[PDB]
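Colleague: Right, I'll just put the structure down here and ask away after.
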Protein chains: 6
Amino acid sequence: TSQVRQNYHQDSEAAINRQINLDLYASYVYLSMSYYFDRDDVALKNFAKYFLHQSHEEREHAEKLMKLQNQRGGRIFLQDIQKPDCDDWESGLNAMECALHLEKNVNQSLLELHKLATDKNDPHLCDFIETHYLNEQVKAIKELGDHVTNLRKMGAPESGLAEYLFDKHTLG
Amino acid sequence: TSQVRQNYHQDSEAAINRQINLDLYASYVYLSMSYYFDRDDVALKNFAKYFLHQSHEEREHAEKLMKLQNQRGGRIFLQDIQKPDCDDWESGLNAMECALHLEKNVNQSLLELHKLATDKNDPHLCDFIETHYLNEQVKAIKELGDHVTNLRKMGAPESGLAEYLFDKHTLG
Amino acid sequence: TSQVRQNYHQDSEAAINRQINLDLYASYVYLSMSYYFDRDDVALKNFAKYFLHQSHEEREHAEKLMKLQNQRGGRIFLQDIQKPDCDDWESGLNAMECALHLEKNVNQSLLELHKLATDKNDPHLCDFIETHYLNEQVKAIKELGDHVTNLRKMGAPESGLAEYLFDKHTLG
Amino acid sequence: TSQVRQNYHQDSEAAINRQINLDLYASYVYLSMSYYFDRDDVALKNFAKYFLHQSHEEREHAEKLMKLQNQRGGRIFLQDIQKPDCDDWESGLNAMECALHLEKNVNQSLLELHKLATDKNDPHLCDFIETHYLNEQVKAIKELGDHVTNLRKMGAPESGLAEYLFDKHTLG
Amino acid sequence: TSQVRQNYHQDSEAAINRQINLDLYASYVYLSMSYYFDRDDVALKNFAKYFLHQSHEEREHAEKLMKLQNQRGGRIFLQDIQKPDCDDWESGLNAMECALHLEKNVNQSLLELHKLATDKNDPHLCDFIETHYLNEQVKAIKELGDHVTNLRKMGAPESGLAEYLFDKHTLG
Amino acid sequence: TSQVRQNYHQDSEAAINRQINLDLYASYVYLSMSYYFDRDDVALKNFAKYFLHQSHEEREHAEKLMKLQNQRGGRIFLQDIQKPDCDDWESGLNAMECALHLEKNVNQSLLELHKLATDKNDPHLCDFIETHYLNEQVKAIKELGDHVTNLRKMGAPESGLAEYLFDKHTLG
Ligand SMILES: [Zn+2]
Ligand SMILES: [Zn+2]
Ligand SMILES: [Zn+2]
Ligand SMILES: [Zn+2]
Ligand SMILES: [Zn+2]
Ligand SMILES: [Zn+2]
Ligand SMILES: [Zn+2]
Ligand SMILES: [Zn+2]
Ligand SMILES: [Zn+2]
Ligand SMILES: [Zn+2]
Ligand SMILES: [Zn+2]
Ligand SMILES: [Zn+2]
Ligand SMILES: [Zn+2]
Ligand SMILES: [Zn+2]
Ligand SMILES: [Zn+2]
Ligand SMILES: [Zn+2]
Ligand SMILES: [Zn+2]
Ligand SMILES: [Zn+2]
Ligand SMILES: [Zn+2]
Ligand SMILES: [Zn+2]
Ligand SMILES: [Zn+2]
Ligand SMILES: [Zn+2]
Ligand SMILES: [Zn+2]
Ligand SMILES: [Zn+2]
Ligand SMILES: [Zn+2]
Ligand SMILES: [Zn+2]
Ligand SMILES: [Zn+2]
Ligand SMILES: [Zn+2]
Ligand SMILES: [Zn+2]
Ligand SMILES: [Zn+2]
Ligand SMILES: [Zn+2]
Ligand SMILES: [Zn+2]
Ligand SMILES: [Zn+2]
Ligand SMILES: [Zn+2]
Ligand SMILES: [Zn+2]
Ligand SMILES: [Zn+2]
Ligand SMILES: [Zn+2]
Ligand SMILES: [Zn+2]
Ligand SMILES: [Zn+2]
Ligand SMILES: [Zn+2]
Ligand SMILES: [Zn+2]
Ligand SMILES: [Zn+2]
Ligand SMILES: [Zn+2]
Ligand SMILES: [Zn+2]
Ligand SMILES: [Zn+2]
């Protein structure tokens, strides 16, 4: 037992390790999406930049969880980072829809982690998740929904003109 | 076949995808090492910072290869990022020795990629590897060897004083 | 034989003179394209500016080869600069497609020059072509492919609206 | 007929296309002269710089004529740019004498173009040639004559010392 | 075997030690030339400054090779630096001709080193020689040829006036 | 006899040539020491920097003697620069001890040169040696003795920790 450990349940420690993996996975999904938009036969540079930014942000989410694990005297155990479900992301709209789905899955995991913190009476962990994770998820989900709505209303994915103009006027 | 593709062999394309995975793997190894040094029972903050910096650099190596793949009209295929061989890295000296081994393995992969480029008469690929990868590897290997030598000569790993002072006076 | 000449094969000297002509030819193609877009019945000012910039760049490519010829003690022999294959370039998309074809032809010539340098064991010439020419070609081909893809996806050449908006939002 | 065309005779349009070619030709002559002075066995760097400057200026003359053609609703038709009459320009004095001859030939062409403009009662074209071309020619011819006179009086071409000192003290 | 050594042939290591000596030798030749021009009975201060600058540059060439040897895990073995072939360099022209000969000999050694790197499939060494040495040699040879040509054309070595004026107007 | 020569004995001239060689030799010894500390299996970067600085300084000592020779109308005669007695310098302490020995040998040579100047009633030479050489030697010897004392008292050469800490805290 770490000299620093206090009020930190083994189940919470294990859940934090699962969430570290999930955020690394999310970073990898967005990395794949980014470079899909960098292909010469897709060529939407601002979709590419947008998803690369999200990829680096997810990696920061994972590092802050790793820091948390050590702060509480837990021990980090890393697992393989699974490759994303898709190699080809089809369209800007489809990538946005996939990102929305991903963020809702990450949110569900964080809400389950918060419930575990509650159940184990770990207010420091509750506060950590609330302060640093839950509103980030709500903001991300709202932003992605807004993007999906605009792309659909503009006529994507069939209108390549729509995705081109959204790339310039929203993601620019 | 991509409209941009020219003088780019399928074997080279496949090798670039393997190297993307290897550099992501290297980023993950260094991430794990970094947070080992952040543990309360290790507590070498400059070893932690040094390995986090290397982790972010390896991720940049991988992104530049992804950019290359698309520049040449190849198609990126991502694979799982395997977890590192160790969860516990033992000591600053041991982590440095492991990093040296890793960088020599990465170098061997890059040298094999260069040989493939030569064999397929792909001077653009040869130049890319020479310019952006081979001297970075030689510099990294030299730096890690220098670190290993100093730590050994100072009395690491047995002298916790040695690793403490190296953390301050070399990695600070 | 020039007092400076060393390890410079007569075939390499002749190939450099052919490449000087090819780069001057490329400058002329882009000059013609530029002023096509300046016509009152075409009137795409940013396509015009884009191709004029490429024209001046090709002229710089040719001058640097002329400098190289003299650096190595070869003798420059100029040939006529042939007029481009087209007087009327049809559309922004068609001009981009023509430019892509041209750059791939220039690239093929440079790759053949590099192979000659290899065959004659002229590492200075190999380095000159790799450093100053081959990645410029790869970047140019990628950029033109990206432009072609966007114009096609926006609905060019039939949509004059597409070419108008690309002129403003990409080439502006 | 272009929507912009007004008072622009077909003969004037054809003459402007001939003059575009002549100015491109002049740019090529000066490019060849420039790099002759860059040879290791000639090695007069300021003669080289002087003629490269004139080469770029002639290209600007040609571009302004191309702009004029489109302004008036004429259609640009490019022709091959013939290689210069000489590969070896002999001496600084000889190159200057050749340049003087060239500029007087260009001037004769411009004076014939002005006469055509007069004959077709095209005052806009008359003004264009007078304002942008005729005094440039008179200044260029005077400058080249001055250079020829100095080089002759200093003892060129036989005195390599003369050409060396003129390169430093006049063209520097 | 050094912990850093990888893909570094013993023949390459030995060749790098020979080249270190050759560059030190070149530094010594130029040091001797410099102070010849500082003699009261020669008294060409800018020839003296020019050759002292080249002497210090050759020493930097040698130090960068020493750095390379250690980077690759080779071991530096120094040899005597032989005195130059001449004590008296005769004239500015003769010194320039001697320097041209020296630089072509150094170039031949570097080209042989590059060929060895190729033969031993050492792309890092190939890149090192190409990037840091081969174009420096081509530039140096071209500059010295240009100087020789000017001095000859001005009437050196018989014209002390020529060497005086070149010292002021070229080397100043 | 040089037009400038006055009160300058042939023996003094010969002694100045011997001292030029000795200072070049000293520059070479320190160059060798510097790069020994740059080896991956030694890796003391501040010892390396310290000895490289001394190497460049000795070269300046030699150049100032060459200037002196010409100032007085003597003639410089260069000799081979002998390779140092050691390839491997063993330790920081051993290198410092070797440097101390070298500087005392250089000092003995300078004191003998001063005695010769006295014997030949050459006060300009006496002043040159006193002003520019003798106190530099006394300062260098004192500094090296101080370094030797500290390294010995810290426990070098057996304590690699000692040499590491001296590298940081004294030579940093
Ligand atoms: Zn963000
Ligand atoms: Zn996240
Ligand atoms: Zn980070
Ligand atoms: Zn898997
Ligand atoms: Zn997220
Ligand atoms: Zn709470
Ligand atoms: Zn709560
Ligand atoms: Zn709160
Ligand atoms: Zn770094
Ligand atoms: Zn890497
Ligand atoms: Zn990045
Ligand atoms: Zn696994
Ligand atoms: Zn690495
Ligand atoms: Zn290559
Ligand atoms: Zn190669
Ligand atoms: Zn450009
Ligand atoms: Zn080009
Ligand atoms: Zn130019
Ligand atoms: Zn033709
Ligand atoms: Zn091009
Ligand atoms: Zn090469
Ligand atoms: Zn090559
Ligand atoms: Zn290169
Ligand atoms: Zn001008
Ligand atoms: Zn003109
Ligand atoms: Zn222009
Ligand atoms: Zn012709
Ligand atoms: Zn003109
Ligand atoms: Zn008028
Ligand atoms: Zn008129
Ligand atoms: Zn220089
Ligand atoms: Zn050199
Ligand atoms: Zn140096
Ligand atoms: Zn000898
Ligand atoms: Zn050199
Ligand atoms: Zn190579
Ligand atoms: Zn090579
Ligand atoms: Zn000093
Ligand atoms: Zn000294
Ligand atoms: Zn100096
Ligand atoms: Zn010897
Ligand atoms: Zn000394
Ligand atoms: Zn005295
Ligand atoms: Zn005295
Ligand atoms: Zn300290």
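In chain C, numbers come from Swiss-Prot; the residues present are 6-177, in order.
Structure determined by X-ray crystallography, 1.5 Å.
From the backbone N, Cα and C atoms, a Cβ is placed for every residue, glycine too.
If you look up Swiss-Prot, you'll see C:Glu63, C:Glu108, C:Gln142 marked as Fe cation 2 binding site. Experimental mutagenesis is annotated in Swiss-Prot for C:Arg23 to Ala, with the remark: Abrogates interaction with NCOA4. Fails to localize to punctate lysosomal structures. What Swiss-Prot notes for the published mutagenesis of C:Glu108 to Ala is this: No effect on iron binding but the oxidation rate is severely reduced; when associated with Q-87.
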Colleague: Around the Fe cation 2 site formed by C:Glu63, C:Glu108, C:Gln142, list the extra residues of the same chain whose Cβ is within 8 Å of the site's Cβ centroid.
Modeller: C:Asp28, C:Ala31, C:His66, C:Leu107, C:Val111, C:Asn112, C:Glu141, C:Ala145, C:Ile146
Colleague: Compile a sequence-ordered list of residues in the same chain as C:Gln142 (Fe cation 2 binding site), six or more apart from it, whose Cβ lies below 8 A from its Cβ; state 'none' when nothing qualifies.
Modeller: C:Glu108, C:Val111, C:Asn112, C:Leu115
Colleague: According to DSSP, which kind of secondary structure is C:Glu108 (mutagenesis position) found in, if we only use helix, strand and coil?
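Modeller: C:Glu108 (mutagenesis position) sits in a helix per DSSP.
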Colleague: Have a look around C:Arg23 (mutagenesis position) and count the other CB atoms within 10 A of its CB, chains all included.
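Modeller: So the number of other Cβ atoms within 10 Å of C:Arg23 (mutagenesis position) is 15.
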Colleague: Could you state the CA-to-CA distance between C:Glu63 (Fe cation 2 binding site) and C:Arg23 (mutagenesis position) to the nearest Å?
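Modeller: Here the two Cα atoms lie 14 Å apart.
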Colleague: Taking the Cβ of C:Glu108 (mutagenesis position) as centre, how many other Cβ atoms lie within 10 Å?
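Modeller: Result for C:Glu108 (mutagenesis position): 25 neighbouring Cβ atoms inside 10 Å.
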